[PDB]
Amino acid sequence: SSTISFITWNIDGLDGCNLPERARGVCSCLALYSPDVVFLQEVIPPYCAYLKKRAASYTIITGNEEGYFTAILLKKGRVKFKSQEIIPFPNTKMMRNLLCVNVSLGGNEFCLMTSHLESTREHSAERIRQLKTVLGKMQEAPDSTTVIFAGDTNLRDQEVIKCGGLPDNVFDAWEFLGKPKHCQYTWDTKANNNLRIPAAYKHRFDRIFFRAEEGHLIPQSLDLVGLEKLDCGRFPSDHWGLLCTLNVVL
DNA sequence: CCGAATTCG
Ligand SMILES: *OCCCCCCN
């Protein structure tokens, strides 16, 4: 009743192979789960055009119009759009930024945020600086609003540790749920074959952070999506997506 | 997008 739902997913728009099957896979997931909000990363303009035709029950807010970029989709008749804000990462080398959408949903106000933090091992320093910027913006939000960040952070655990960890008032949804093993890795070369990497690597790149008054926002479930291998023998993306439901109390 | 290689202005 007062439950809200969202999916966050890096859909790998930079991979040009099997795009029509993969996009159908993404739109199938979105239509069948029909979450209130969808956070997307690594979208490209033809992918955006596809979503407008094949996911028309959502209003699409985008992080850029060129290259690859993020987007937030809002369920028509369920989410009320109030404002949009985009904040640059001045030192990015990969056009990354912070997309914020303020909405009303189920009678409550939310600041929804997504980003695709700087990629690869060698760009650890800038990734960490971007993480700090995001957390900073979460904390500067009006306390009247509930802030939810969901995105592809590209983080390694040691990177969070070395920068001091999350602030006391920002929670990681996966940690909040007791670190369940079933959705621990969202990028996994043994379970996912899209990149054709021989060695076995696995990471929790996709993460959900939230800031809210005590007891107000209670994560209920977190599951992987995009697990069905497609006709071509690959997955919709090199990432699993995350589907989260949360209860909103008063 | 790991870790490494190639292309070219
Ligand atoms: O996923 C981010 C794209 C960066 C691609 C780097 C390829 N090694």
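Throughout, chain A uses Swiss-Prot numbering, with the displayed residues spanning 121-370 in order.
Per the header: X-ray crystallography, 2.1 Å.
Backbone N, Cα and C atoms are what each Cβ position is placed from, and that goes for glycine too.
Here Swiss-Prot flags A:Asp272 as active site, proton donor/acceptor. For A:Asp272 (active site, proton donor/acceptor), other Cβ atoms within 10 Å of its Cβ number 26.
The Mg(2+) binding site annotation in Swiss-Prot covers A:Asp132, A:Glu162. Secondary structure at A:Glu162 (Mg(2+) binding site), taken from DSSP and collapsed to helix, strand or coil, is strand. Neighbour list (A:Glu162 (Mg(2+) binding site), Cβ cut-off 8 Å, at least 6 residues apart, same chain): A:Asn130, A:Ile131, A:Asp132, A:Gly133, A:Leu134, A:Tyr188, A:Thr190, A:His236, A:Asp272.
Annotation of the mutagenesis experiment A:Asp358 to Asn in Swiss-Prot: Loss of magnesium binding. Under 8 Å, Cβ to Cβ, and six or more positions away along its own chain, A:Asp358 (mutagenesis position) finds A:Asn130, A:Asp132, A:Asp135, A:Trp307, A:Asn312, A:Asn314, A:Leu315. In the three-state DSSP reading, A:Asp358 (mutagenesis position) counts as coil.
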Handout entry: Assigned element (helix, strand, coil) containing A:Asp272 (active site, proton donor/acceptor), judged by DSSP
Key = strand
Fill in the blank from the handout: Here the 10 Å Cβ neighbour count for A:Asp132 (Mg(2+) binding site) comes out at 24
